[PDB]
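Participant: Please read through the structure below; I'll follow up with questions.
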Amino acid sequence: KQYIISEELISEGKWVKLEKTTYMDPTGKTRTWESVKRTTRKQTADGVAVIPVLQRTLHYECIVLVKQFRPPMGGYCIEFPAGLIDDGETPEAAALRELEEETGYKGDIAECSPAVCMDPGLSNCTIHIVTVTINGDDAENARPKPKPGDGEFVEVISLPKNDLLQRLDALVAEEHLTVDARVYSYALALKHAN
Amino acid sequence: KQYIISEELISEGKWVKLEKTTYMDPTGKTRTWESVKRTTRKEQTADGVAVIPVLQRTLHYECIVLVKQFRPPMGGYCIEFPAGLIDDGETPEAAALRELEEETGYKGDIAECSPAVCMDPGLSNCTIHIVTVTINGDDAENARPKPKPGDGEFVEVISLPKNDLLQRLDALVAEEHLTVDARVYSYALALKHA
Ligand SMILES: [Cl-]
Ligand SMILES: [Mg+2]
Ligand SMILES: [Mg+2]
Ligand SMILES: [Mg+2]
Ligand SMILES: [Mg+2]
């Protein structure tokens, strides 16, 4: 019933553009929206986010997360490991690659979502969420070496899956960090499944 | 270690702006980023709220109440938690209950309220509170709920059982050409992983 009529470029940077979207509302009235898009999409989606489940015998299972300075936020954020999918890369391959670059861990694919939207009232950005298990007892994950690209500076924070929400809330209270909404949503549902 | 040096306006619309952000990297080198922000944020602790609405009825399985709407940035329909921006002077909790009633017709009870969490921190400064709300679906006020959408708001309600959320979302994606929100999908995935 609703659809896009036209998209006007307002401003195009190197990485991001701002458009004015004209669309038909369901009453038959024409309306406008200010929309953000990335300039980098080619792909199934802009990026991947990895849910990395660190499995070590006789330990609690952990979810592996990353802490980095985020210039749009003006501060440090706790997130799932994540990055843009390279042209001609599969989401699964982007997931293992980003996980290794950002954390040093080598994981196995468990499942892969369809393309899911990041903030659909604002942008067209999408990701695949890729669940990955990490056999923490294997020798390649003994001393994981993060291989960060240029300008990436990532700290690794592993938190137990069974208390994830309480651990994140503690980090916020004590560290003045911002937790990512996807991370927080995941943590909430671990608690709510009960 | 890292911090913002300057934020230069590139382009400002009615609702969204783009900025050139200069920051200090942990090596001591100046770098730039292209940053998106909303123009609507005042003294709110976040831009918006998203509501996790747990519909509870005797002799029924718990349902998660979701909304489907056309999203001009996406050029299509999206399935999301009920959500909206926080009005000036409004608490996150009040915003939540208000947006839930407006979008779904249901009158909820606050359960929990998250700290401000980031929507897409590599791109934007946008933040929300995630507000968990229970809905007593045996209460007569919640018998035949009618959405009171605002001007230019056109929302469908979709209530799915919590105990099968991920499969039910996958079945909707399989039938109809729509995008699930990343927070919804992350919450559904944790329900499975628990
Ligand atoms: Cl798993
Ligand atoms: Mg990354
Ligand atoms: Mg990376
Ligand atoms: Mg809304
Ligand atoms: Mg609304």
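In order, the residues displayed for chain A correspond to 14-55, 57-208 in Swiss-Prot numbering, which applies throughout.
The header says X-ray crystallography, 1.6 Å.
From the backbone N, Cα and C atoms, a Cβ is placed for every residue, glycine too.
According to Swiss-Prot, the protein carries these features:
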- A:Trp28 to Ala: Reduces affinity for substrate about 8-fold. Strongly reduced catalytic activity and strongly reduced affinity for substrate; when associated with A-46 (MUTAGEN)
- A:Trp28, A:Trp46, A:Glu47, A:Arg51, A:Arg84, A:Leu98, A:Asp133: substrate binding site (BINDING)
- A:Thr45 to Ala: Impaired phosphorylation; generates ATP in the presence of diphosphate (MUTAGEN)
- A:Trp46 to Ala: Reduces affinity for substrate about 6-fold. Strongly reduced catalytic activity and strongly reduced affinity for substrate; when associated with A-28 (MUTAGEN)
- A:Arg51 to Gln: Reduces affinity for substrate about 15-fold and reduces catalytic rate about 17-fold (MUTAGEN)
- A:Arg84 to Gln: Reduces affinity for substrate about 5-fold and reduces catalytic rate 67-fold (MUTAGEN)
- A:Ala96, A:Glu116: Mg(2+) 1 binding site (BINDING)
- A:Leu98 to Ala: Reduces affinity for substrate about 6-fold (MUTAGEN)
- A:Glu112: Mg(2+) 2 binding site (BINDING)
- A:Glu112, A:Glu116, A:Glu166: Mg(2+) 3 binding site (BINDING)
- A:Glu116 to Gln: Reduces catalytic rate 2000-fold (MUTAGEN)
Participant: Roughly how many Å separate the Cα of A:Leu98 (mutagenesis position) from that of A:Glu112 (Mg(2+) 2 binding site), to the nearest whole number?
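Facilitator: One finds 9 Å between the Cα atoms of these residues.
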Participant: Under 8 Å Cβ to Cβ from A:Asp133 (substrate binding site), same chain, six or more residues apart: give me those in sequence order, or none if nothing qualifies.
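Facilitator: The answer is A:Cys139.
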Participant: Would you please pick out, from the recorded positions A:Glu47, A:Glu112, A:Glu116, A:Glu166, the one with the fewest other Cβ atoms within 10 Å of its Cβ?
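Facilitator: Least crowded of the recorded positions A:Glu47, A:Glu112, A:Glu116, A:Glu166, by Cβ count within 10 Å, is A:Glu166.
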Participant: Could you state the whole-number distance in Å separating the C-alpha atoms of A:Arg84 (mutagenesis position) and A:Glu166 (Mg(2+) 3 binding site)?
Facilitator: 10
Participant: Which mutagenesis positions are spatial neighbours of A:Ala96 (Mg(2+) 1 binding site) here, meaning Cα within 10 Å, out of A:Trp28, A:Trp46, A:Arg51, A:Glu116?
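Facilitator: So the list is A:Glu116.
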Participant: Give the subset of the recorded positions A:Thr45, A:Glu47, A:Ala96, A:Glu112, A:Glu116, A:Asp133 lying near ligand 3, defined as CB under 6 A from any of its atoms.
Facilitator: A:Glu112, A:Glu116
Participant: Return the count of C-beta atoms lying within 10 angstroms of the C-beta of A:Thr45 (mutagenesis position), excluding that atom itself.
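Facilitator: Result for A:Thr45 (mutagenesis position): 15 other Cβ atoms within 10 Å.
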Participant: Secondary structure at A:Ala96 (Mg(2+) 1 binding site) (DSSP, helix/strand/coil)?
Facilitator: strand
Participant: Hey, of the mutagenesis positions listed (A:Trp28, A:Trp46), which one tops the CB count within 10 A?
Facilitator: A:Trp46
Participant: By CA-CA distance, flag whichever of A:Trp28, A:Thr45, A:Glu116, A:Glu166 among the recorded positions is nearest to A:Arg51 (mutagenesis position).
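Facilitator: So, spelling it out, the nearest of the recorded positions is A:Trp28.
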